[PDB]
Structure formats: structure tokens, C-alpha cells
Amino acid sequence: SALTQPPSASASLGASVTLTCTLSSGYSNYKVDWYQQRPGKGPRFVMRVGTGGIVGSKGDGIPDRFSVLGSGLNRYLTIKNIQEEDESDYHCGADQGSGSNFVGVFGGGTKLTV
Amino acid sequence: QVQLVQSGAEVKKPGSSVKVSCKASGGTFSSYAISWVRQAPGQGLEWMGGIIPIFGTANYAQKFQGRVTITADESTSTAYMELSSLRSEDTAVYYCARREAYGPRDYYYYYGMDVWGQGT
Amino acid sequence: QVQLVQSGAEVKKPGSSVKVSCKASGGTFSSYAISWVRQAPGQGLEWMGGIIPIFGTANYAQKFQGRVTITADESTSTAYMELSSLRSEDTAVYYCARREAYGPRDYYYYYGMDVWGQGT
Amino acid sequence: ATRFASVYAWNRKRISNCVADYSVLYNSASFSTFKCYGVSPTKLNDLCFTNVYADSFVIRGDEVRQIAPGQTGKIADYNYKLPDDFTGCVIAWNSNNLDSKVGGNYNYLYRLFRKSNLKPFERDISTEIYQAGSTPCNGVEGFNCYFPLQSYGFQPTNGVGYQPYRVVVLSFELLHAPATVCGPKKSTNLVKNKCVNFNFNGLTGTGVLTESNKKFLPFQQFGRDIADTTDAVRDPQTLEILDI
Amino acid sequence: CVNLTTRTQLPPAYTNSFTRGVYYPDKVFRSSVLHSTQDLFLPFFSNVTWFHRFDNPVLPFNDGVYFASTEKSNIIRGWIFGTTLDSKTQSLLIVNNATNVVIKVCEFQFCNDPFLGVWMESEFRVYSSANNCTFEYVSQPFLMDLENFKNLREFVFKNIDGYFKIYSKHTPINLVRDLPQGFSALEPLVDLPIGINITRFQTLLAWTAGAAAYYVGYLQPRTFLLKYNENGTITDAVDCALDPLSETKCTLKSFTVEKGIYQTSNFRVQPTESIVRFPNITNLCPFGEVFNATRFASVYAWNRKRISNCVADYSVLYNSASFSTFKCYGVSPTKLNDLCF
Amino acid sequence: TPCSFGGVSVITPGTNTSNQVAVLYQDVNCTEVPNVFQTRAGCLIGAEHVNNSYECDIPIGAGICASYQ
Ligand SMILES: *[C@@H]1O[C@H](CO[C@@H]2O[C@@H](C)[C@@H](O)[C@@H](O)[C@@H]2O)[C@@H](O[C@@H]2O[C@H](CO)[C@@H](O[C@@H]3O[C@H](CO[C@H]4O[C@H](CO)[C@@H](O)[C@H](O)[C@@H]4O)[C@@H](O)[C@H](O)[C@@H]3O)[C@H](O)[C@H]2NC(C)=O)[C@H](O)[C@H]1NC(C)=O
Ligand SMILES: *[C@@H]1O[C@H](CO)[C@@H](O)[C@H](O)[C@H]1NC(C)=O
Ligand SMILES: *[C@@H]1O[C@H](CO)[C@@H](O)[C@H](O)[C@H]1NC(C)=O
Ligand SMILES: *[C@@H]1O[C@H](CO)[C@@H](O)[C@H](O)[C@H]1NC(C)=O
Ligand SMILES: *[C@@H]1O[C@H](CO)[C@@H](O)[C@H](O)[C@H]1NC(C)=O
Ligand SMILES: *[C@@H]1O[C@H](CO)[C@@H](O)[C@H](O)[C@H]1NC(C)=O
Ligand SMILES: *[C@@H]1O[C@H](CO)[C@@H](O)[C@H](O)[C@H]1NC(C)=O
């Protein structure tokens, strides 16, 4: 199944929307990324979560409200104080390395209709 | 500052070959984990390959191995892709994506895909 | 007990490609020296290739090197063959043949081809 | 085995209370490395050990040379340290056909950075962010803030030095305790009051065996003289005390 | 599980270890000899914490412990060994031989006051959850009675190099309130093959009290000279670091010292501070201009750059993952940052 | 210079008579050592200095001898 991600969810304004991007057993110890795709525009980087913590980023057209947490084999992206600007398609990917970049298995994506 | 821009959109007859460029302006090129990704209309993103210019080696996905050729031209600070045997399902927008590098540079310690292309 | 059976007979017009399977039922698969052989109608047997699934490497004859592709799928306990550029003389019955293994398994100590396929 | 451990988190199986036939393992043609330290590889079947530990992991081809006493490098220093007085044999073989995948097998991990070197047979399975600089990381990766583990990208097109190798290290412990692991030796009849060459559970010498009047305690297997040389043995098959 | 709280809260009491805590250090028979061995032993006349009431808090376990009990109705049940003893780490459980003599190194979720209860046994309230069993050994079934002194039981518990070593001795005793003076050695009872990290322990007892007390001492690396008799029994010992007469006895390899002068050791003042002084240079060494160079020389005409008057930080170069060979001759690669050239 | 050091000699009657001992720190000043008697061989602790001379039993050095009385 590799990266399993729910098709679509819907949360109300000012609420918490925890999005689960699960990591498969074979793909367990892989870096996980998060991207925001506006409808019809190119996806942009939001936050990156590693198995040991948070990669850390700022100034990428991402509101301060967005946050990401990684517990076990499940990676959670948490949105607090959501407004109508957050309606978009979010994608989580896998990654690997040591000189050949390997591949990123991108999940189905989430359509968060506010 | 640093940004990656490529050539415009091309339309090709099925069964032909398409070559897509990717220009790099700003920063210290050839340390970036240049990646190639795509998304079908109405479908989630699908990886195809990636390349690190300094190592001169290219990696490809199993779905596209033997059909996608990726090269990085260090002299022009550009990254090139060659895709052949296009089919009906292969039509989509194509993105050229990079990653910041930190650390020993021989072992994977990279940031996120902060900068993206404008489409193809 | 142990036996190898494949798919039926195929007829292809010249210049096409033919793919022949070989199923394995019983015994401890991937230790067998799976071999591919053929015999022209009215002529003696001619070898073309062989494969050991655990080693994942395939050997081919000089007459058929660059034209015969042989792979072994360990998951289904099956062995596959792909033959391209068929000509008039290439038509014949095709046999999938195995060999018992004993010893270190890295160095050739094998029994005879006790079990054969039913033809193709 | 089909599920070898990662070198940063290597597996250990303890083997005891059995007969260890090393002619099958030694005379196997399937291993590419069989280098022994402290014992010779061709006399192994004549010895007895207290217990044997079999440590196993996958490492990089160029790194097989580091699994030895007195070596340095990322693996020898941060993953698996072998002691300099190691008694045992280090066994390695090419396992590209089992451990390699076409896109690359990333399930084999190694520790790349550590604050200090490991002690012999020490394990470290923590995932603490490595501090490279003077600025606290507070759990976040970045420059001078590093993730300590990395994977080996095993691909079938890699050169020999970059192919996977499976390594099994057999550590042979020799302490004053009952022996439980012995080679495939056959026993002979016991001869008393005659000049003989003896081998009593690994204790060897030349001498005359007589009945002893020493009151050995139930746990004592042999004795020593004032000179600290063997002068008495408990027979390993019948719990009889002999003077030598 | 039951938390016993009906305990007077007093500081630990102390007694005199006298000549207790000697065990057979090895498995070799010797007789009519004095053998000097350096091992973990209970020091002679070491102060020993004394517990009764219902006295049994959690105690530290350092290098190892000495356990002895003076009892009339067999109240001691066993010991709990582990690191946290709450299923976060591997732990060792030794139950009384009444069910079976059993050492279970299974992963148990223990209570914050484990015990056994009794006069007949009913309750077994030692642990709750128990899975991930890695080692088990069960001694031939027996039975631990659940209901001046006459019976003395001595135990030594060590956790060394993969073995959990238990030593024990059974003797007559005659004191009312103390550890006897006189000598006995503890023979090994069983060698447990468990490579366990043990740092903390708790005592299991079997509400009302029985007639019992127990003692806990701590082991240290010491050199002892042991006297073996004609039957190979240890009959005396001197802890040579206790005082200068024992030190003389250890040096002369005898328990009798003649009138005279003996040179037995060497006194040395130990340093109390580490004083490190290096020059006031702060500029970094120009290594980066040679390692990341784009125009390396040919080997027949190799380049040489001389580096001087700078601070050479070798942890960046040594701790770099980018080099495949780093072989040092004359110096070690991991001590390079402490040297000056 | 290195830190103060020296040999330790135990002055004793035999164990047939008494287990009381005295310790001589040879050529080490009294102060750095930790009935303290300063002599040419060093400071001798545990022996009581008396003005009454006797036959040498246990020699100390530089004219000093010790005995059990
Ligand atoms: C080999 O070379 C690389 C690259 O350095 C360049 O080439 C050399 C020859 C010289 O011309 C340099 O002037 C060139 O820059 C070196 O890697 C660099 O190491 C230095 C420290 O020694 C790094 O400087 C740090 O930068 C930190 C902030 O940058 C972080 O974020 C950026 C993205 O915004 C990211 O790209 C970067 O990697 C960091 O994650 C800063 O906090 C820190 O204090 C310090 O200033 C520099 O950034 C590194 N560059 C890269 C891309 O890794 C090697 O050190 C050098 N090795 C040797 C042995 O010489
Ligand atoms: C085997 O050894 C045991 C002691 O462990 C002994 O009692 C028994 O008689 C021996 N049997 C043989 C086959 O000699
Ligand atoms: C112990 O067993 C349980 C159940 O199988 C398992 O979930 C847990 O991870 C195991 N722990 C260890 C130490 O293996
Ligand atoms: C042993 O347990 C102690 C408990 O404080 C812990 O600090 C230490 O790291 C442990 N050591 C090992 C090797 O597990
Ligand atoms: C030693 O054993 C003998 C015979 O059992 C006995 O007579 C003697 O009293 C014992 N004690 C010693 C040390 O002599
Ligand atoms: C010993 O030290 C004290 C105090 O410094 C000093 O007065 C005395 O003279 C010293 N004696 C010797 C022998 O140096
Ligand atoms: C011994 O001699 C010392 C030094 O002269 C003197 O101070 C002391 O009073 C004398 N008497 C005794 C017996 O101590």
C-alpha cells in the first residue's frame, strides 16, 4: 500500500484538522514531506517531518498556524484556526538517500473542503 | 533569490519523444537534489526520477525505468529530461523540483522542496 | 510430488515477441537450476538459456544472446521467458526443465533433469 | 536467516548446550570470508567453549575489512566494536542476490555520527539528534544538527565494494565454567594408571591418570597446584574425580 | 499487589559486617594454599544497612549486593531485579521453590510493591502483565516454608559479563542481634546466562509479620588473600586494603607476620584538577582550501600547502562522512583534536 | 615537579603478640601525609615518641628504632 492517505476530509472554520499520512512497514524509516497545492497552481512546500523530529522551515508562503507532528509510523499535520484560505490539495511523500535519491511515493492526497 | 524556471508547454503526437529543460538561477548549483515529478489531471502526484548533478548519476522509478532519460548539464547550470514512447495516459503537467543540501553531501541530509517550477 | 507445468501453445506471426511462463508446484523453489531448451521438428535439442532464481542472474546461448530474455518470479514460484524477433526457423516446441540441487548451492552440484514441462 | 538485523541494531543469538560440528560450516563453499582471531579455522572442531555468541548484521562491501580487532571507521567506531582480545571467527559472504533490490533496499541502517566511540560489544539504539556544533538543536535537524542514522542504498548495479554483505560473527568465550559447546569429536574408553595423552573437555596434556582422594565441591570441574597449573580434573561423562 | 505502609519511617540502621561476605571466587579446587584474588567482595567490617515491622523499600544496586537473612519462619521470598522494573526494561523474577525455584527473565509489568502472600498461600500478586519471555529456568520442585537464631542464609547477587551469578551458603548461627564472627564461604549455587543491565532491586516478602530480618551490603573491587584448608574449604581471609596490617599480610602472602619491617605499598598524592593551557590563536587552519579544491595536482608533480599559525579543528574533518579512507600512522584518528603540532 | 610521594612501611610487632601497627611514610613531610612523630626517615604515625633509649628492635632509620612495650 506504501503511503496510505485518506481521499478527502472536511473541517469547519477555526477547528482542528489532523491529517494522517501513514507510513508502511517496508517504508518505515523514511523522511516525510508535506505540500500545499492551490487549485490549478503548483504545489508548494509546507513543512517537513523526520522520524527523529521536524526538519524546520519558514517563509514559504505558509501561515504560522500550520504545524506537523510525527508519532510512530503515522505523520500528523495539524491545522488550527482554519479559514477559507486553506481549501487546497495536500500531498505527503516519502524519500530515501545515501547518494541515489531513491523515490518518493506520493499518497492520494487530501481535499479539505472548508 | 534562488529559483528554477523551465521552458514552456509542448504538445506532441502519441509515440514521440519530449525533452524538458530546467534552468537554475542563483545559489550554488550542482549541490541540489533536482527531482522530476508529475501529476495527472484530477489525480495525485506521481514520481518519475531525480538527479544530483555533482554525482552525475540519475535515478528513475520502476514505472518509468527504461523510458525516462534525465541528465544535468553543470556548465549551463541546467537540468534536462528526455521522455520517450508517450501514450494517452502520459499527458500531464510536469514539474522540476529542487532540495536544499546540508551536511557531508555524500549522505542524504536535505531540506524540503521549497522551490518548484512553473509547469510544463 | 514436485512438477513443473507451463501455459499452453501460442502461434505468432513472424517478427513478433512470445512470452512463455513456467509454474512450479511442490518442493523448495528458487534452489532449482531452471533451464530453457528447444528442439526443432526432426532435429536434435538446442539450448538457449537457464536461470537460478535465488541468484537472480540469467545465462543465454551465443545463438540467442541479445534476443532471449529470461526472468524468475520468486513470489509466484514461477519462471518466465521473453523471446523476440521470431523467424521462420524459430518455430518449435519449447520445454521448461529443472534440476535438483545439493551441496553449497553457490557451486555447481546438481542432479539430472528428472522433471520436464509438457511443451509449448 | 531471512531477516538479518541492521548493523546499528545488530542481533545476537546465544548458542549453548549442544554439539557444534564446525566441519559443515568450515567446509562449506558458500562463505567468502572466514578469518579467525585467537583460534585457527581448521582446528576449531577439536575445541570446547563455554558458550558461543553469534552476532549478525549487514554491512557495505568495503566495510567488511573493518569487522576485525584494531580497526577504525564509521562502523568499527559507531556501530559494532570488536575487542582487541577477541577470540572467534568473522564470517562474511556476498548477499547481493538476497539483500539488493532494483530500486535499492533501504531497510539496512547504520549510525553515522556519535558523541563518542563504542566499547566492545556495546549497543546504542537511540535516535537522539547528533550535536555537531555549540548551538542547542532542541530536537530539530539542520546544519550542525544531524540525524545519527543512514541507510545503505543497495542496488544490483553497484560495484563490489558497494554491494551488500551479510556478516556473522561467532564470539568464542573461554571462562572457568562448564563447557556446553564442543566439536564433533568421538570419545574413547578411559585408561588409568598408564602414560597417556589426554583431552578432558579441552584440557590437554601428557600424563598418568590415577584415582583422586580430593574432596571436590559439586561445582568444581578441575584443580590447580600452587604453581597454578592443572593438576586435577572432573571427568565430563562420569562425575568421577581424577588426579593428573 | 499490596503497598505496605504500616512501617515506621526511621533512617537506616547499621551493623558490623565482621568477616562476612566471602564466597568462592572461582571454580578451581586448591588446598593448603593462600590465593590472592582481585574481585568484587564484601569488605570486612563494612557498615551494613539493616531492614526488618515490614521493612522493604527499593534499594540501589551498584556493582553487586550481599544479602543475608536471619529468620525463624522463612519470610524471604525472592528478589526483583531490573532497571525501572515497570516493563520498560527487561527484568528478573525469582519465586520461592514452593511453586518452583524459578528465575523468569520475561518482560513483566510490575507493581510498585511486589510481594508474595500467605498459613497457606492464596495470593500471587507479584506482577500483572507478562509477555516477551526471553529466558526461563526452573529448578526441581521443593517448598519454602511460608510460616538466639538457629538457621543462617547468605546470598551474593552479581550481574557480570552476561552471567547473573547467585552464590549461597547454609550455616548454623547463634547471635540474637547481629552477624556472627567466624568464617564461612558461599559456594556458587547456579550460573544464570542472562546479559542483563541491573541497577535497582527490591526484596520479596511473605497482614502480619514473621520473625525475620535482612541485611544489604555493597560489593567493591578489592584484593583478598584466601586460605584453603586440606579439604579445599576456604577457612580464613584478609581484606588487604582494610588497614596496614592486612596490607602487610597480603604483601607477604601469609596470615602470620614476624616482627620486622615490611615495604608493602607506595603512597601517592592524587591530582584534584585538570589544567589545560593552549596559545591564544583563534584563526582556523586553511584545510578547506585543499580538500574542496577544484585543481588537484598530478601525483608526479604533487602540490604541497603548508598550514601554520591557526587553530586546527579536526572534529569537522574527522567527523565528516565524505571521506572513504582515514588511516593514521603515529597518531590515532580519534585523539587528534587534543594534540599540538 | 611531581606531587609528593613515597613508600609506606608498616612497623609492627608480630601477630603472635599484637595486631597494633605503625605506618612510616618514607621521606614525605608530615603535612602532606593525609601520635605523629617527625624523624629523618619521615613522619612516623602510630608510634609514641619517648625519650628513654633502648636496644633496637624494629629499626626506623637515622638512629630511630621502634619496639612494643
Ligand atoms: C566544502 O564546501 C561546502 C560548500 O561550501 C562552498 O564551497 C567552498 C569551496 C567555499 O567556496 C565556500 O565559501 C562555499 O560556500 C561546505 O559546506 C558549507 O559549510 C559551511 C560551514 O563550514 C556552511 O555554512 C553554514 O551555513 C549555515 C546556514 O546555511 C544553512 O542553510 C542553507 C540554506 O539556506 C543550507 O544550504 C546550508 O547547508 C545550511 O543548512 C549557518 O547556520 C552556519 O553557521 C554556517 O555559516 C555552508 O552553508 C555549507 N554549504 C553547504 C551547501 O553545505 C563544506 O564545509 C566544505 N568542506 C570543507 C572541508 O571545506
Ligand atoms: C552420559 O553422561 C551422564 C552424566 O551427565 C551419565 O550419567 C551417563 O551414564 C552417561 N551415559 C553414557 C552414554 O555414557
Ligand atoms: C512483546 O510482545 C508484544 C506482543 O507480541 C509486542 O507487541 C511487543 O512489541 C513485544 N516487545 C518486545 C520487547 O519484543
Ligand atoms: C542501564 O540502566 C541504567 C539506569 O539508570 C541506564 O542509565 C543505563 O543507560 C543502562 N545501560 C544499558 C547499557 O542499558
Ligand atoms: C576434612 O575431611 C576429613 C574427612 O572427611 C575430616 O576428617 C576432617 O575433619 C576435615 N577437616 C579438615 C580441614 O581436616
Ligand atoms: C613541612 O611542612 C611545614 C609546613 O609547610 C613546614 O613548616 C616544615 O618545615 C616542613 N618540613 C619539611 C621536612 O620540609
Ligand atoms: C622529652 O624531650 C623533649 C624534647 O627535649 C621534651 O620537650 C620533653 O619534655 C621530654 N620529656 C618527655 C618524656 O616527653
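Numbering, chain F: per Swiss-Prot, residues 588-621, 641-675 in sequence.
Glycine too: its Cβ is placed from the backbone N, Cα and C atoms.
Here Swiss-Prot notes a natural variant, F:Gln613 to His, with the remark: In strain: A23.1. For the recorded site, F:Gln613 (variant position), the DSSP three-state label reads strand. Residues near F:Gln613 (variant position) in space but far in sequence (CB under 8 A, at least 6 apart, same chain), listed by position: F:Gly593, F:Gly594, F:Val595, F:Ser596, F:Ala647, F:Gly648.
When other Cβ atoms within 10 Å of the Cβ of F:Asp614 (mutagenesis position) are tallied across all protein chains shown, the result is 14. A mutagenesis experiment is reported in Swiss-Prot for this position, F:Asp614 to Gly, and the note states: Increase of pseudotyped VSV particle production ex vivo. Increase of viral load in hamster upper respiratory tract. Produces more infectious particles when cultured in primary human epithelial cells; increases replication and transmissibility in hamsters and ferrets.
Taking all protein chains in view, 22 other C-beta atoms sit within 10 angstroms of the C-beta of F:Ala653 (variant position). What Swiss-Prot says about the natural variant F:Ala653 to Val is this: In strain: 19B/501Y.
Annotation for F:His655 (variant position): spatial neighbours F:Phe643, criterion Cβ-Cβ under 8 Å with sequence separation of six or more. Annotation of the natural variant F:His655 to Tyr in Swiss-Prot: In strain: Gamma/P.1, 19B/501T, 19B/501Y, Omicron/BA.1, Omicron/BA.2, Omicron/BA.2.12.1, Omicron/BA.2.75, Omicron/BA.4, Omicron/BA.5, Omicron/BQ.1.1, Omicron/XBB.1.5, Omicron/EG.5.1; the original residue is retained in the structure shown.
The DSSP secondary structure for F:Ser673 (mutagenesis position) is coil. Record note (Swiss-Prot) on the mutagenesis of F:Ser673 to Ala: No effect on O-glycosylation by host GALNT1.
Cα spacing between F:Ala653 (variant position) and F:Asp614 (mutagenesis position): 17 Å, rounded to the nearest whole number. If you take the Cα of F:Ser673 (mutagenesis position) and the Cα of F:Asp614 (mutagenesis position), they are about 21 angstrom apart, rounded to a whole number.
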